[PDB]
Amino acid sequence: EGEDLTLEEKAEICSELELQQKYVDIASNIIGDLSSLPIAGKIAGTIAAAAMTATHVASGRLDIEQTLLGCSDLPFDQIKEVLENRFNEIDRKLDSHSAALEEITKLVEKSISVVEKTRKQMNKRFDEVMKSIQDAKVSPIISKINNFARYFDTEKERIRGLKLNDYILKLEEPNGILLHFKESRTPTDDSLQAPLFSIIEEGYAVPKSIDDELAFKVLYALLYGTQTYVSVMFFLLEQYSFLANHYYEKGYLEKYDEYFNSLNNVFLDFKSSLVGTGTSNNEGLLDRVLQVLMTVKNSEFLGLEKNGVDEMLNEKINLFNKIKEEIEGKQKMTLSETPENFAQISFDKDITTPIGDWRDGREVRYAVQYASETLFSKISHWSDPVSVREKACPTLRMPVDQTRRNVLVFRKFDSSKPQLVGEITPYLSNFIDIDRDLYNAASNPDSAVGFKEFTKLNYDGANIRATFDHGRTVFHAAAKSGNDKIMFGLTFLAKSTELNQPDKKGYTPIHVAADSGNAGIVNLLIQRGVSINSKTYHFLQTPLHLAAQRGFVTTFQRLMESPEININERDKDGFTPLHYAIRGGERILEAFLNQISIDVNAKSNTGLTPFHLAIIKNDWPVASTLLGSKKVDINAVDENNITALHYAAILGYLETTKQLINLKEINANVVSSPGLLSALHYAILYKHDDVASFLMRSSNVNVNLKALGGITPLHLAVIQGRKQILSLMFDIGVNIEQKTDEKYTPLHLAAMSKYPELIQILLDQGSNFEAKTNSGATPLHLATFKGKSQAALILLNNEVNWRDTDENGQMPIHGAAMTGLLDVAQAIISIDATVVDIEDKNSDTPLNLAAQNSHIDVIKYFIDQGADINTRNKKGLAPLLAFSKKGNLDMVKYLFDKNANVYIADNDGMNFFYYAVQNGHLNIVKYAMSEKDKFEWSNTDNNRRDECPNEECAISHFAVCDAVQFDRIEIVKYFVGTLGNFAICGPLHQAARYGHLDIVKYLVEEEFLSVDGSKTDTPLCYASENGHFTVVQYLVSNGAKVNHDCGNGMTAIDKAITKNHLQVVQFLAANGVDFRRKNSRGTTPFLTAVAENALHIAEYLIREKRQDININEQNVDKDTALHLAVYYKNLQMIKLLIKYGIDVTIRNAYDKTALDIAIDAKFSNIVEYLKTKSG
C-alpha cells in the first residue's frame, strides 16, 4: 500500500480536543459567512447564534467515517463560549469610535501582521528547540525567553475574549499584565531583556564549529525574543491608546491624562530600547542583531552551506529592516503641545444663581485643549478655583492662539466629572459659558424648574443650535428628559431641519423620544410632521424598532397615528419590529397583533421568522401569543429548511417540544434541503435522549424516515451509543435488518462504534452476524481494518469462522498486518496454525503486508511460527526488500541472522542494496561490510543482464552509477574514498549524461580524474545529448575537448540541434567552437542542422556567426539548404534564405536545378517564388 496515510492517524485527530477547537474554528469561520449572528444574539440571547451555526454545519450530508470517529459530536457550551468571545471582541472593537484609534489601529496592524504570522508559524519550531538545549551555560537564557513567551501568549489568550467591562477591570488593576509588560517581567521573576543583552554581549551565536548546532539554536532563540519584544511593544501601544480614548469618551479627564502620559512614556522608552538615542552606545538591540546576522552571513567557513539558511537569514534581514524603517518613520505618537488658558474672568450677565450647577459655596475650574481630528491632544492644568456668589454665567477673555487653532474648553465644579462647555475660535476673545447651561436645563428631570431655567437662559441670548455630546442638541436633550413645555416651545417658531437632525450615531430626536418611552413628546413631534422612517447609521433601526425592543406600549400607540408609519421596515439583517417585540413581551406582542397591517410571517435575510426566534428563546408565553394570532405559519422554514420544531429538538427543550407536538397543524416529517434530516435525527445526533424518546412515542412522528446515504434513526442510535434509545426502539418493534444505500447493517455500525458494549445487546435481539457487506465483508472480516483491537476479542469468542473469501482476498489475519494488532493474533494462530503461509487474489501474505506498514512488534512474531521468508507479490515486494526503502537499521539484523537468501529480485530486477542507494540510506551500506563472508562482492546477476551493454556484468559497479542516478553525495564519496575500483562504471561520464552538477563538482578536484577520459566517450559528448545547460558551462571553464566528434558523426553541437535545445546553443557559441570542422560522415555541423530540418535554428545561429562559416558550404549530397526545405514542404525557411543572401546556382551530380527539382518532382507551389527572385 502507501506508507504515508492519515486514515489510522485520523482516529486521534478526530478525537483530539485541539481539533475539536478546529471544529470550533470552522464554526468560528461561519460568522464570516453569515453576519446575522450578533443582532439575533441581542434578541433571543446567545442561544440563537450558536444554534444557527450548528444547524448550518449539520444541514449537509452526513459522512459515515467522520461521524464514526467521534468529532461529529461537540458540546454546545464549548461553541457558545467561543461565540461569547468573538461577540465580545467585536463589540469592544466597535464601541470605541474615533479617527485617532482608527489611525493607531491601522498602524499597529500593518506593523504586526507579518511578524505575528511568522511567530505563530515558528511557535512549534521554538517549542521543539526548547528540548534540544543541553548545555548548562546557555540553558537559562532560552528558559527565560520561553517562560516570557508562554506568559505573554497565555495572557493574550486569556484577555482576548473578555467583555468590555471585564476588559477594563482586568487592564486597570494593581500589579496587572500591563505593569508586568512595561519592564518585561513576569510574576514568576522571568525577564527577557537582560538575557537578550547578555547573549549579544558575549556572542554564543557565532558558529565557531563547522556545524555549531547549538549556536544556530541560540540565534533562533534570539530572533524569537526580538519578535516577541516587538509584539509586546505594539500590544502595549494599542492597549494604552484604547484605554485613553475610552476614558476620554467617557469623560474622565484625569484618567485619560494618566493613560496619555503612560502611552507617551512607554513609546519613548521602547523606541530608545530598539533604535537608541542616536545609537552612540548601541543601546538599541535591532542594530545589534542586524550586525550579528550580517557577520554570520559574511562568514563562509562557519556557514553550513545549506540552501535554506541563506533564505531564512535573507527573510530575517528584510523583516528587521522593514520594522526598523517603520519605527524610525515616526518621531512622535501624540500631540504634546499645551494651549494657554483664560487671561481674565468676570461675571457680566445679571443672572442670580439658584440655577444649574452654579450654587453658592461651590468652586469652578476651567481647562483648554487643542481640537485635533487625527492625534491625541493634552488638556491644560486646571485653573485656580473661582467662588460662586450671586452670579452664575461668567465671561472669559481668551488670548489669541499662537498656532491659530480652535480650542476646546472644559469646566469642572468641585470634584464632579468635567464637562465640555464649548469651542473657541482663534480670532474671537469673549467666550460666554451660557450654551451648556441651556443644554443641562433641557435635561433637568423636573419640568417646572427646567422650563424656568430654559426661559431665563434664552432671554439672555443662549444658543439653541450647539452640539455638546456627540452631536446631540437641545432638541435631543428635551427629547430624553421628556419636558413637554420645552419641547412645545422649541417646536413652535422653528424650522423642520432642526427637528430631524441626527447625532454622530444617527439618532434623531424622534429616536431619542421613542427610546426613552416619552409618548407625550412623540405626539407633538408627529403632529409637527417629522420624519419617522429614519434609520440609525450603523445598525439601521427606526423608532419602532427601539419601542418594540424596550417594550413600551404607549409609545407605540402614540406612534401609530402617523399616516406615513411602516410596520414592516427592516434592518441591517432584515429583522422587523415584530422580531424585536419578542424581547418586549406579551404586552407589546398584543399591541403589534392588534394592528391590521402586521405581517406576522415576515422573514429575515437568513429566513428566520418570529416563531423561530420565540422557540429558540425557550420562552413559551410569546409563542402562545403568536399561536393566539391566527396568521402564523407553523411549518415555516429557513434557507436550509429548518423548522422551529427542529430547533427545539436540536436544543433539547422538552417542554416546548411537547407543546408543539400537541398542536393540530404540526408536521414532524419536514426535512432539511441537502440532508433530508428530520428533528428526530437531530435529537439522536445531539444525544438528547428525553426529547427523542418523547418523539418516538408520538403518533404523528415517523421513526422509519430515510435520508441521504440510507440513514435511519436506528443507525444513528447504534453508532452514537444511545442505549436507552435502542431499548425503546426494540420495545416499539423497529426492524432490525434495515440497510443503507451502501447497506451497512446495524451490527456493523455497532462493531465499528466507539462503544463496543452495544453489540452484545444486539446479539440479544438477533441479527444476521454472517451477513456480507456490499464490499463482501463480514463483521469479523472488516473489524481489524479500522484497528479497534479491543472490540475484536469479544467477537472472536463467539465462535466466528476464521476462513472466508472476498474480492480482495483479505481476512482478519491479513487485516491485522496493516494495523499490527498483536493481541488479536495471540489467539488466531493458537486456534489454527495452518494460516501462516497462504495466498489470495493479489498474492500477498501477512508477512508482506505487515512489512510495508512497519509494525516491529508484530513482524517478529511470524518468524517464530516459521513463515516463508522469500514470498513475493505481483510487484515483487519482499519482507527483506521493503525494509531497505524505509531504512530501519534497528531490526534488519534480525532478518539476516535467519540465514535467508543473499538477495531477492523483483520483476524489474533489484536487491536490497539499491533501494538503500536509491533512497540514500548510509546506514545500510555500512552494515553490508559485516556480511562480506555471507555476501560475495563479485556476484553476478542474470536478471538484469540485458541492461549492461556487454557480456554479463557484476552487481557491485552498477551501485556506483545508480548512486549517480539520483546524485547521492554521501554514497558516491564512500565509493571513491574507500574503493579503488569505482572507475569501471565511469561516474564522470554518466553524471554528465544525467546532468548532476554536484557529482562532477565533487570528483574533479581531489581525485584529479582526466576530463577527456580513457575511452572515446567524453562527458561533453554525452552532456550535449540531453541538452543540460549547467553541466556544459562548468566543464568549459576548466578546459575540455569539444572539437573532435564522437562515433557515427554525431557531435555535441548537432546533439542540441536534433533535440532542439535553444539554451545549449547559446552558450556553446560563446566558446567559438569551430563549425567548419566536418564530422566523421563528412557533413559540416552548420549544414548538418538543415539535414535534421531545424526551423528555429536559423533565427539565431545565422545572425550571430557569419564571418567564420561561409553560406555556400556543401555536403556529399551537394545540395544547399534550400533543397532540403523543398523536400520537407516548409516555405517558412525558403523565404528566409534568399533574404539572408544564399547562393542556389551550384548544381550537384543529379543534373537537376532547383527550379527543375520543383518541376520534375511536381512541387507547383514553390516554383513561382524562385522564378521571381532569379533574373
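We number chain A the same way Swiss-Prot does; the residues here are 21-1195, in that order.
So how was this one determined? The header says electron microscopy, 2.7 Å.
Here the Cβ of each residue, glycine as well, is placed from N, Cα and C on the backbone.
Recorded in Swiss-Prot as a mutagenesis result, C34 to S carries the remark: Loss of function. Residue environment of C34 (mutagenesis position) contains 19 other Cβ atoms, counted within 10 Å of its Cβ in all protein chains.
The DSSP secondary structure for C91 (mutagenesis position) is coil. Among the mutagenesis results in Swiss-Prot, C91 to S has the note: Loss of function. The residue drawn here is the original one.
Under its mutagenesis entries, Swiss-Prot includes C413 to S with the note: Loss of function. According to its DSSP assignment, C413 (mutagenesis position) is coil.
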Cβ atoms near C91 (mutagenesis position) (within 10 Å, other residues, all chains): 18
Long-range Cβ environment of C413 (mutagenesis position), under 8 Å and at least 6 residues apart: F367, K369, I371, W378, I452, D453, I454, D457, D480
Cα-Cα distance linking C91 (mutagenesis position) and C34 (mutagenesis position), given in Å to the nearest integer: 5
